[PDB]
Each structure stands twice: as C-alpha cells, then as structure tokens.
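Colleague: My questions all concern the structure below.
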Amino acid sequence: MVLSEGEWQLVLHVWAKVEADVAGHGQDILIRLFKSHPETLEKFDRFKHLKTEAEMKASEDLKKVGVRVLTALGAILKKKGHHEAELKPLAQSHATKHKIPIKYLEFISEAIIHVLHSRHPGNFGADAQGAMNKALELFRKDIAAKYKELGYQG
Ligand code: HEM
C-alpha cells in the first residue's frame, strides 16, 4: 500500500502533538494495551508482575519502555514509507528474541488509535484517524513480510 502526502501530513500533524509528551503517551498506550489484552503483558518478563493499573502507573521501568516504543515508532512514521532500514532490527528482535505475533501488533495499533482519539480530538477526526490506521497498517504489513523472511511469520 501507499500513503498519499496528504495522509502523511495528517499522521505527522497529530504525531507532533504526541511528541510534546512522549513519556505520558507511551505510558497511556501500554497501559491501554495491558488492560484490553492482558495476555500481551505476559510477553514482558520485566513487567509480568504488575497487578493493577495503579502499579503500572507507578512503574518507572514501564515508562522507560513506552518512550522507547514511541520513539522507534515515531522514527518509522517520519520516514513516510521508506522505512526498510529501521524495520530490520525491529523485526529481528520482535520475531526472534521477543516472539511477538502480528496479532499483538494489531492490539497495540488499536491502543494507539484509542489514546490519540482521547487526547487529541481536534487533530484526530475521521480523516486523520483513517490516515493513522493506514500508516499503522503499512507498518504491520511490512513487518509481517520481514517476519516471514526471518523464519517466523506468525
Ligand atoms: C508499535 C510497535 C512496537 C514497536 C515500535 C516496538 C519497539 C520496541 C523497542 C524499540 C524495544 C527495544 C529494542 C528491541 O528489543 O527491539 C522493544 C522492546 C520490547 N518490545 Fe516492542 N515494540 C512494539 C510492540 C511491542 C508489542 C506489541 C509487544 C508485546 C505485546 C512488544 C514487546 C516487547 C518486549 C517484551 C520488549 C523487551 C522489553 C524489555 O525486556 O525491556 N513490543 N520494543
């Protein structure tokens, strides 16, 4: 798939608002994930222990990870589709070290859209949301293809 410049602009425009507070958004997206799809939390040996949303909120470690998640995602989005190089090492670690199914990338996508929707209503109307969904869809499809090449495709 291919996004139009207009669609990229909508993505980048909300993203710029996310960038005003990476850590806070990182935290909101992960907690959202963990709450909606608790099975995802099992994938994190580091966080597995966290029982309640309050604990999750208090975890500096969880916060730290959210920043790394968003930072990486942000770098990919800014590439506007030319993200081969950035994807490689991400696909390698997620497929071979972390074993993260495409399904779970679907769930995080859903959490991202949910949080942007809540926090940036004015910059996240139907068009912007559609643009974001395409971008996240393109990410997922390219990562899936890499998984396959790497022997995981799952
Ligand atoms: C938007 C998609 C995601 C991006 C951009 C992303 C990015 C990252 C990055 C950059 C790191 C550090 C380097 C590395 O290990 O690759 C990381 C670690 C990790 N990620 Fe992803 N990831 C995403 C989705 C997920 C999902 C959905 C899960 C599981 C449900 C997952 C599980 C992990 C785990 C368990 C680690 C290592 C955590 C630790 O021991 O600190 N990630 N992730």
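The count begins at 1 with the first shown residue.
Looks like X-ray crystallography, 1.6 Å, at least that's what the header says.
Note: Cβ is positioned from N, Cα and C throughout, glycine not excepted.
Features from Swiss-Prot:
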BINDING   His94  heme b binding site
VARIANT   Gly122 to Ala  In metmyoglobin
Colleague: What same-chain residues, at least 6 away in sequence, bring their CB to under 8 Å of the CB of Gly122 (variant position)?
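Modeller: Set apart from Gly122 (variant position) by at least 6 residues yet with Cβ under 8 Å, there are none.
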Colleague: Enter the number of other CB atoms within 10 angstroms of the CB of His94 (heme b binding site).
Modeller: 21
